[PDB]
Amino acid sequence: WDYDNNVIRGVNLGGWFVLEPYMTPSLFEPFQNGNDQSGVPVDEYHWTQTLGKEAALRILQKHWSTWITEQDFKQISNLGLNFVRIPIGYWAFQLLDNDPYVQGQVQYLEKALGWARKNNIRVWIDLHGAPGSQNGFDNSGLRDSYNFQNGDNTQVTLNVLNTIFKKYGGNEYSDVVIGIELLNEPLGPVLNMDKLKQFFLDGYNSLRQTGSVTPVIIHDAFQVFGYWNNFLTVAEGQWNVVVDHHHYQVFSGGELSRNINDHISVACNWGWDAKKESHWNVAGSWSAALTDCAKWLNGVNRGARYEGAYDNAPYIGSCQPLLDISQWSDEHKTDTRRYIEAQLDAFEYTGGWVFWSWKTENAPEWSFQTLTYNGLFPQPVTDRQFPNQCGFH
Ligand SMILES: O=[N+]([O-])c1ccc(O[C@@H]2O[C@H](CO[C@@H]3O[C@H](CO)[C@@H](O)[C@H](O)[C@H]3O)[C@@H](O)[C@H](O)[C@H]2O)cc1
Ligand SMILES: OC[C@H]1O[C@@H](O)[C@H](O)[C@@H](O)[C@@H]1O
């Protein structure tokens, strides 16, 4: 991959190897007692634990074997995409003592790498969940825990990375894998950043020490633009390093409160800021969402800030009419198309973009398929109904 000249146009294969209740609510809904959600497992840790090893494996094997298949990779290619980001949890490689997680993801990851090769699609392998959790998000596997830097969890994470490095950073997949992402979304504000930097450095060095020339992808840990400019630099002989920035405008009341023009201005400025940075950078996660209305987006048994139903947030608008894309107002469809186009322009201004995510069961703001089929995601992805919203130079 030419990170200097080529632009990544990609989708995440989210909800596949790490369960996210909002992406596959059908796997979590059976635990409901009518309208009471207090008994629904909040993450994959608790879901596998509640089910037990046998049931969890049965249900996950059906999920893994159907959620993403070769046909998805064909459709991805057909739609003009050239890339997928593949989240995977540490537990696919290594279990902590007493971990309830079941394994078997690796078989499908490797099928995926073959399907990518067959369809001329490049790949990041993304270690999306670390033992103890690096962020307390349900998508780390373990909600509301922040223990990645406690005990032996960082070392276990590095051991899992070494496994990933040896299997996937070598010659076998040199034509497919164009990045290994050390850790998805470490929650910088609650972590020791010096230790996180040392972890990134250890990972970088470990990978190169294997003889691998695979790009090392470091997530920005929610730091300000430019924060990583002086870390892992060619000045220190540290090369083939890409910063992965994630961008949304839905996870606080203040962001949700913005009018569409201001949402677009924020998206444009993501582009301007990224352009100033020293490392190659890619927007590895973003979506069309202008609300946090998707059921369980904030987590199982948590409502949406958009309708004043979470975290003492005040009401902004009703979520029910936004759950089904067939029901959207023309205003929301227009706002969505404008927002997607602004983001595309912003992200192609540097290394490109990786939409979160390829598919969801019924959350349209978060599905490349659904948005495309409804004419809201440009197809071809270069199509613009709202050209030059940002005025890039
Ligand atoms: O200031 N911060 O550092 C910060 C970090 C994160 C943040 O929002 C979190 O952001 C997390 C991650 O953002 C997206 O959240 C989506 C829904 O969980 C995931 O599917 C996407 O892959 C992911 O990129 C959310 O999971 C979580 O619910 C939400 O509270 C807000 C502020
Ligand atoms: O600065 C942009 C890029 O320059 C390349 O020569 C380096 O190998 C990368 O690590 C870096 O991100």
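Using the numbering of Swiss-Prot, the residues shown for chain A are 46-438, in order.
Keep in mind that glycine also has a Cβ here, set from the backbone N, Cα and C atoms.
If you check Swiss-Prot, you get these features:
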type	residues	note
ACT_SITE	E230	active site, proton donor
BINDING	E65, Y67, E230, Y293, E300	substrate binding site
MUTAGEN	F182 to A	Decreases catalytic activity. Impairs catalytic activity; when associated with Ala-296
MUTAGEN	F267 to A	Decreases catalytic activity. Impairs catalytic activity; when associated with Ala-296 or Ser-330
MUTAGEN	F296 to W or I	Decreases catalytic activity
MUTAGEN	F296 to A	Impairs catalytic activity; when associated with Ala-182
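Positions of Swiss-Prot features highlighted on the structure.
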residue	record	DSSP (3 states)
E65	substrate binding site	coil
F182	mutagenesis position	coil
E230	active site, proton donor	coil
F267	mutagenesis position	coil
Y293	substrate binding site	coil
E300	substrate binding site	helix
For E300 (substrate binding site) and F267 (mutagenesis position), what Cα-Cα distance in Å is obtained after rounding to a whole number?
15
Give me the CA-CA distance between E230 (active site, proton donor) and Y67 (substrate binding site), in Å, as a whole number.
18
I want to check the contact list for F182 (mutagenesis position): same chain, sequence separation of six or more, C-beta distance under 8 angstroms. What comes out?
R188, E230, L232
What Cα-Cα separation, expressed in whole Å, is found between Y293 (substrate binding site) and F267 (mutagenesis position)?
11
How many angstrom lie between the most widely spaced Cα atoms of the substrate binders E65, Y67, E230, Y293, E300?
23
I'd like to verify something. Among the recorded positions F182, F267, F296, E300, which ones have a C-beta closer than 6 angstroms to some atom of ligand 1?
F182, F267, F296
State the Cα to Cα distance, in Å, between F267 (mutagenesis position) and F296 (mutagenesis position), rounded to an integer.
13
Cα of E65 (substrate binding site) to Cα of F296 (mutagenesis position): how many Å, rounded?
16
Residues satisfying Cβ distance under 8 Å from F296 (mutagenesis position), sequence separation of at least 6:
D337, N343, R350
